[PDB]
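**Student:** Got a structure for you, written out below as structure tokens; questions coming shortly.
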Amino acid sequence: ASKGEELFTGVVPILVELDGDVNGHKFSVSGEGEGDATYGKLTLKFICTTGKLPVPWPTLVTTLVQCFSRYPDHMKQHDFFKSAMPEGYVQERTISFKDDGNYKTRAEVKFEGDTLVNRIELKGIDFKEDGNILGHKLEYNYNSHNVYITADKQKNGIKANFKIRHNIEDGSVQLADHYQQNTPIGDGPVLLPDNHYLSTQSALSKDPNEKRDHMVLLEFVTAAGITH
Ligand SMILES: [Mg+2]
């Protein structure tokens, strides 16, 4: 493997903190839960601490810890994400919503003590007033997808590209093209992978006891695409 994967053999508590501005709508989200990379499993509850979320929850799922992906044993030499731990990595994305605006995100993912933390800044521009995002026309659900990873050896890191399809309430789909880059924060060696993908499955729900604007997420992520 890598030395960093030793930090992931058990259940790890997670904290997520996001500050956002989409078209001048300022918001924050705080999340808590845990990850168990042995099973590729994430359980997180997110709360909008500023009030009502000004964009649909599903549009934030990808932004709101791929170090919890399950890498099969035969592929463990391809796990960049854990290899960068505990010092962590910077994750940047451009998320381009077809016929609408874009999110640019910058996150730092690292350990703070025994807790894995994801700190994010999100900026959204050029959204349509009553497009699917600011008009809240997206269903509260989520389709499975693959995250296609490639090495970026000049930057000592990785890139990824994938497509999210958000279901629109009228039966159509809102495409969200994702371009991602990750670079280590520390100077220790990291694993630079062969092309492969992360198979991701996400289920969204609500806490029946929660009155704040929130999202409960159950996610499974498994690396694939390299055989033996
Ligand atoms: Mg302009």
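Just so you know, the numbers here start at 1 and follow the chain as drawn.
Header says: X-ray crystallography, 1.3 Å.
Cβ atoms are placed via backbone N, Cα and C, with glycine included.
This is the feature table in Swiss-Prot:
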MUTAGEN   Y142 to C (Swiss-Prot position 145)  In mut1.9; shifts fluorescence lifetime from 3.03 to 2.74 ns
MUTAGEN   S144 to P (Swiss-Prot position 147)  Increases fluorescence at warmer temperatures such as 37 degrees Celsius
MUTAGEN   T200 to H, W or F (Swiss-Prot position 203)  Results in significantly red-shifted excitation and emission maxima
MUTAGEN   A203 to K (Swiss-Prot position 206)  Abolishes the tendency to dimerize and leads to monomeric fluorescent proteins
MUTAGEN   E219 to G (Swiss-Prot position 222)  Suppresses the 399 nm excitation peak, leaving only the longer wavelength peak at 475 nm
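Describe each of these features in terms of where it is and what it packs against.
**Tutor:** The number of other Cβ atoms within 10 Å of the Cβ belonging to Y142 (mutagenesis position), over all protein chains shown, comes to 21.
Secondary structure from DSSP puts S144 (mutagenesis position) in coil. Under 8 Å, Cβ to Cβ, and six or more positions away along its own chain, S144 (mutagenesis position) finds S199, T200, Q201, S202.
When other Cβ atoms within 10 Å of the Cβ of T200 (mutagenesis position) are tallied across all protein chains shown, the result is 23.
Secondary structure from DSSP puts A203 (mutagenesis position) in a beta strand.
In sequence order, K41, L42, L44, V61, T200, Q201, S202, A203 are the residues of the chain that are 6 or more apart from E219 (mutagenesis position) and have a CB within less than 8 Å of its CB.
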**Student:** So how many other Cβ atoms are close to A203 (mutagenesis position), meaning within 10 Å of its Cβ?
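**Tutor:** Taking every protein chain into account, the count is 11.
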**Student:** Specify the secondary structure state of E219 (mutagenesis position) as given by DSSP, simplified to three classes.
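**Tutor:** Going by the DSSP assignment, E219 (mutagenesis position) falls within a strand, counted as strand.
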